[PDB]
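For reference, the structure is listed below as C-alpha cells.
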Amino acid sequence: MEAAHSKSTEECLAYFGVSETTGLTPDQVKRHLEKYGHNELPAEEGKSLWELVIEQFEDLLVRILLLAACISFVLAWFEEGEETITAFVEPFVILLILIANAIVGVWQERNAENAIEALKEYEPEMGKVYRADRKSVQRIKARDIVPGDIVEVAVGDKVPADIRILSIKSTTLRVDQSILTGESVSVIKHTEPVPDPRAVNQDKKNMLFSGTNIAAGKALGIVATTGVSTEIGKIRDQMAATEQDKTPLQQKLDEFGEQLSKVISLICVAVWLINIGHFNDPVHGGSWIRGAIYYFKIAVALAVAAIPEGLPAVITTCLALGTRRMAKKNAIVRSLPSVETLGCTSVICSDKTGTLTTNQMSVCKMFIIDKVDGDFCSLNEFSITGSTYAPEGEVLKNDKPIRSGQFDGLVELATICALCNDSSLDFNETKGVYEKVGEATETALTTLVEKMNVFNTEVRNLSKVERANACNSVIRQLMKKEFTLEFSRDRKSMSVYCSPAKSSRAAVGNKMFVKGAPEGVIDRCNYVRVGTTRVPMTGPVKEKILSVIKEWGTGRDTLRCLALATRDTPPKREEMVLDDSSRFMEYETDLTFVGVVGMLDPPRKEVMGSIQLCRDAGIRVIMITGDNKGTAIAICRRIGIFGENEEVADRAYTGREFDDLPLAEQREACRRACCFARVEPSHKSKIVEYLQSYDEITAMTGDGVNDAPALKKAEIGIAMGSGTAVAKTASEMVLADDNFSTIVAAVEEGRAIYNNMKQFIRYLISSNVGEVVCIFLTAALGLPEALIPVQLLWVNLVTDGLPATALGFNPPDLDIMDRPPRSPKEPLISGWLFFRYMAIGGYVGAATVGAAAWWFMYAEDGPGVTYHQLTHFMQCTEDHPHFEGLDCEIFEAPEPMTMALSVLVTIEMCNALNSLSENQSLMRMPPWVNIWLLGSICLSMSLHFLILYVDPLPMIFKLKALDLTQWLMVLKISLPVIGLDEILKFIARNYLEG
Ligand SMILES: C/C=C(/C)C(=O)O[C@H]1C(C)=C2[C@H]([C@@H]1OC(=O)CCCCCCC)[C@@](C)(OC(C)=O)C[C@H](OC(=O)CCC)[C@@]1(O)[C@H]2OC(=O)[C@@]1(C)O
Ligand SMILES: Nc1ncnc2c1ncn2[C@@H]1O[C@H](COP(=O)(O)OP(=O)(O)CP(=O)(O)O)[C@@H](O)[C@H]1O
Ligand SMILES: [Mg+2]
Ligand SMILES: [Mg+2]
Ligand code: NA
C-alpha cells in the first residue's frame, strides 16, 4: 500500500482486512507472504572464485598472451637439443604474469564493498508484530514481516519496514530519519492522514521508514510496504539499474587492445606474404618442420613485443601514489580509475550547507519596531558581534554598543529566542570551546540571548560551563513552557505555549511564542508590538518590516531571516489538539509581530578562491541549496558563482519551477543553471542525467542513502566525511573535511596525474612499437632472431618499468588550471605525435636488427662475413655456400643478441628522457628536471649488467658480456635517437603551432 500516508488509519486496516487488536491470521500471513514476498532486498549475485578467475582472461591482450604461452609451451616441448634449464623458461615466465595478473585481479574483488550490499546494514534481523494466533507481542525475523500486519516499535528499535503509524502509545514519538531525509534532528510523528498522495518522504509525518530508528516513544502501526517496495528499497532498485561507464582511459586502452590484436594479425599475414617464395621450392629438401617452428617462434615474439606487459602495473603504481598524495589534501579517492575522470570534471554540483558554507550559524542583526504613528514608522535595527557559538560578543546600534534591557521589544524578542527553542550550548572542558546542542539554527538563537542578556544578570562571576546557558535560564524561570507545536515545512514556523511561573490558580497570562520564516509569520500578525504597547498591523508598517527582511536576505548580507512573534491571547489549553500538525497554523494566528533576527551561515574561507580556480579551469559550479531562491542567488553572487550584477533569470531554478518546465526545457535549463534551490528528491539524479546528455563529466555531492542513486550516477560522486557509509560506498571520492575547495584541489591533482600518465603511457607503447618493427624486420628479411621473448619481457616489466614509474613524477605544468577540461574523446597518440612515434619506432626497429646483424657482419670477435646473406639460409641443410669449415651454430651466438638488447635498453633510457616533455627540447627542460628519472635510469642499467655478469642470469637470458669496443657501438647507435626526437619536436614547435 504505497500511498498509506494519505489514507486514513481505518482505511489501511480496511484495505488489508486486518484488525488493530488481533493482527493477521496465519492464513493471511501465508497468503500475504506469497503476494508480497519476504521483507528484504534481493541478495547480491554470487561471483565464484572460478568465475572471478576466468574473467581475468577476458581481455584481448591477456588472451593473445595466453595463446603465446601455448605456442611457446608446445614448441618448448617438440624442440631439439637438451637444454631444458632455459627451454621451459619462456612459457613459465608468460604463465607467471598471467598468474600474478589473476591473483591481483581476484585480490581486488575480495576486498571491495558495493553500495547496494551496504544498504543491508539498515535492515534489522528482528521485528515485533501482533498476529491473531497469540495475545502477546511476538518478535520474529524482519524477513518474515509482511504488508498488512500490526507492528510495534519502541525507542532504540530500527524500523523493519515502511509503516503507517496507527497509535502512539508513548506521549510523543521521535524518529531518527537521518539516513533517509537528511534531517539530523529527530522528527515528531503523528497519526493523522497526510492529504497529498504525492508528498515527499519528509512530509509523511505519519510514516516510519524501514531502516530508520525510533529515537523516543512507543508506537503501533500497520505495515504498508516491504522489501524492494519500501523507500530504501526503491533506492536499492535505482542503484542496481544505474550503470557507470568505463573511464576514458579504460576505453582508449580497450580500443588499443582490439587494434593491437588487429595489427598483430596483419603483420603475421604480411610475414606470410613475404615468404610466399617458398611455394616455388621443390617439395623434397629443406627442413619444413624447422621452418614452421621459425614462424611460430617469431609469432610468439610478435605478440610479446606488441603487448605492453608492464603498463597496467605502472598505471596502478602511479595511481596509488597520487591517491596517497590526494589523501594528504583530504581528498579520499576510492576508485583508482577515478583520479583520471576527476581531472576531466566538466561540472561540479555542490550542496551548500557544510560544504560551501561552514554551517556555523551566528545571528548578527535583529530589529524591533521603534514606533508607529499613522503613516510614520521607525524601526530599531541592531547588530551583534561574535561569529562563534560562544557567548562572547555584543549588541550595537548605529555601531554604538547599547544594553538590550533598555529596550522592551528586545526583552520579549529575547524571550521568544529562549523559549521557542530546543537547543542549548555546552562548554567542552577539553577543546575549551562552546559546542552546540541541537540544530545550528536554533543554537544561534541560544547564543544571541546570552550576548543580549536583557536582564543584566551578572554572569562574569559564573564559571565557563555556567556562562553557557545563564541568560536562557533566567528566561526559562520566568515562563512555564507547557508544550511545543513542532516546526513543519507547510507552515514554516514553530511555537511554544507558555504560562507564567509565579502564579496560583489563574486563568489569565498564558502566551504563545512563535518563530518562523518571515512571510508566513508576519502574515498571521494582526498586531505589531512597540516596546510594551501594541497596535494594529498596517499595510505600510508591514512593508517596512518586509523591505528590511528583503534587504537582509536578498542583499549582500545573505542572512537567514526569522520573524519572531507572540499570540497575546492564545486559545484555551483544553481547546487545542496537540496531535494534528495540520491545526498548528491556526493556533498561531492573530499574532503580534515582535521583531526579526538574521543569522549568517558563512562561506568557507577558501571557497571564493576555489570558485575562481574553477572559472579559470573552465569548470562550471552548480550550487544546490535548501534556501529559497532569492537568498540562494544572493549567496551565489556572494561566493562568486554569479557576478554581483549579472542577470540570472534563467540560470537559477527552484525544484517547483524546474518540474513545471517540460522535459526539453529542463534539459536546456541544466546546461545554463548554476543555482538550484528547494530541490526535490529526484532532482539531483535528473540534473546529472541532463548534464550527461551534453556529455559533461559531472561531480555531484551527497551524504544520505537518498543521495546514493545520484552519487552512483554522476561520473564522480562525492561523499562527505561526516556522511553515511552508504553515501561513501556509493561514491568515487570522500571529502575528509567536507570542504568544497577540497574538490577543486583534487581536480587539479587529477589533471597533473594524467598528464604524467600520458607521458609514461606513450613512452611504453612507443617501445612496443619499435620492438614489433625489429621482430618484423628480423623476419621479413629472414635474419637470426634479434630479440627473444624472455628478453623483451624483462625490458617491458623492469628496464622500461622504472623509467615509466619515474615519469609519473614529472613536475606538473604551471597553467595546469588555466586550461579548460580535457575532452574525454581526446586520444593519447595521433597526428604528428603518431608520426613521431612512427619514425622513432622505425628507428628502434633498425637500431636493434642492425646491432645484431652488425656482429654477424663487420664485427671482429664475430663472423666478419660481410653481406654473407644471413638471408640466404638458416637451414645449413646444404653447407655448400660455405665450403671449408664445419660450423653452423654460431647463428645462435648470444653475443649479437646482447648487442640488440643493449641497443634497445640504451635507446629506451634515452627515449625516457625524450619523454619528460612532449614538445620541449632537453635544452629548455633538462633531464635533471626529474631527478627520479635519472636515478631510475641508473637503476635500470645496474640491472642490465646484473643479468649480464651474474651467471645464473646471462644463460637464462641468452646473453654474454660485451667489449668496451662493442658497448661503444651500442652508444653510437642509441644516443642518436635523441637528436632524432629533437628534430621532430622542433618541427612541431615552430612549424605547426598556431
Ligand atoms: C603496440 C605496437 C604496435 C606496433 C602496434 O601495432 O601499434 C599500432 C596501434 C594498435 C596503434 C598505433 C600503432 O599503429 C601503427 O604503427 C600503424 C600501422 C603500421 C604498423 C606496421 C608494423 C611493422 C599507436 C600505438 O602507435 C603509433 C606510434 O602510431 C598509436 C595509438 O595508440 C594510442 O593512442 C595509445 C592508446 C592507449 C593508436 O592509433 C593504436 O591504435 C589505436 O586504436 C590508437 C588510437 O590507440
Ligand atoms: N526551528 C525552526 N523554527 C522556526 N522556523 C524555522 C526553524 N528552522 C527553520 N525555520 C524557517 O523555515 C524556513 C526553512 O525550512 P527548512 O528548515 O526545512 O529549510 P533549511 O533552510 O533548514 C534546509 P534543510 O531543509 O535541508 O535542512 C527557514 O528558511 C526558516 O525561516
Ligand atoms: Mg531546516
Ligand atoms: Mg544530502
Ligand atoms: Na558515480
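Each residue's number is its place along the chain shown, starting with 1.
We read in the header that X-ray crystallography, 2.5 Å was used to get this structure.
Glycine is treated like the rest: Cβ placed from N, Cα and C.
The following features are taken from Swiss-Prot:
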BINDING   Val304, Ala305, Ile307, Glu309, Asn796, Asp800  Ca(2+) 1 binding site
MUTAGEN   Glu309 to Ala  Interferes with conformation changes that are essential for ATP-dependent Ca(2+) transport
MUTAGEN   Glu309 to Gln  No loss of calcium binding. Strongly decreased rate of phosphorylation of the active site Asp residue. Interferes with conformation changes that are essential for ATP-dependent Ca(2+)transport
BINDING   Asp351, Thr353, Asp703  Mg(2+) binding site
BINDING   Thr353, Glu442, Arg489, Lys515, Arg560, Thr625, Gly626, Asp627, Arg678, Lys684, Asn706  ATP binding site
BINDING   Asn768, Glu771, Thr799, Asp800, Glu908  Ca(2+) 2 binding site
MUTAGEN   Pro789 to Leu  Almost complete loss of Ca(2+) transport activity because of reduced Ca(2+) affinity
MUTAGEN   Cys876 to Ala  Loss of ATP-dependent Ca(2+)transport
MUTAGEN   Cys888 to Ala  Loss of ATP-dependent Ca(2+)transport
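Close to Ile307 (Ca(2+) 1 binding site) in the fold, though at least 6 residues off in sequence, lie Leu61, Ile64, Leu65, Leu260, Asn768, each with a CB less than 8 Å from its CB. Taking CA atoms as the reference points, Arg560 (ATP binding site) and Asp800 (Ca(2+) 1 binding site) are 60 Å apart. The recorded positions close to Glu771 (Ca(2+) 2 binding site), defined as a CA atom within 10 A of its CA, are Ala305 out of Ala305, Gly626, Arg678, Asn706, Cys876. Listed in chain order, the residues near the Ca(2+) 1 site other than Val304, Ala305, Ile307, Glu309, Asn796, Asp800 are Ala306, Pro308, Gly310, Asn768, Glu771, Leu792, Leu793, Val795, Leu797, each with its Cβ within 8 Å of the site Cβ centroid. The Ca(2+) 2 site is set by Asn768, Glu771, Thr799, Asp800, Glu908; from the centre of their CB atoms, other residues of the chain with a CB within 8 Å are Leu764, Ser767, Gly770, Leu792, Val795, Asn796, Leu904.
When the Cα of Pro789 (mutagenesis position) is compared against those of the binding-site residues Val304, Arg489, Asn796, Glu908, the shortest separation belongs to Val304. Note: the Mg(2+) site is recorded as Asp351, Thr353, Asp703; in the same chain, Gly182, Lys352, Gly354, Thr355, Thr701, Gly702, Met720 also have Cβ atoms within 8 Å of that site's Cβ centroid. According to DSSP, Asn768 (Ca(2+) 2 binding site) is assigned to a helical segment.
When every Cα pair among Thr353, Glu442, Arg489, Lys515, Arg560, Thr625, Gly626, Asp627, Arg678, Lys684, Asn706 is compared, the largest distance found for this ATP site is 31 Å.
Annotated pair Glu309 (mutagenesis position) and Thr799 (Ca(2+) 2 binding site), C-alpha to C-alpha distance, rounded: 12 Å. In this structure, the recorded positions that sit close to ligand 2, with a C-beta under 6 angstroms from any of its atoms, are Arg489, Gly626, chosen from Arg489, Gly626, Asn768, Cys888.
Set side by side, the recorded positions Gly626, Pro789 differ in how many other CB atoms lie within 10 angstroms of their CB, and the most is found at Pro789.
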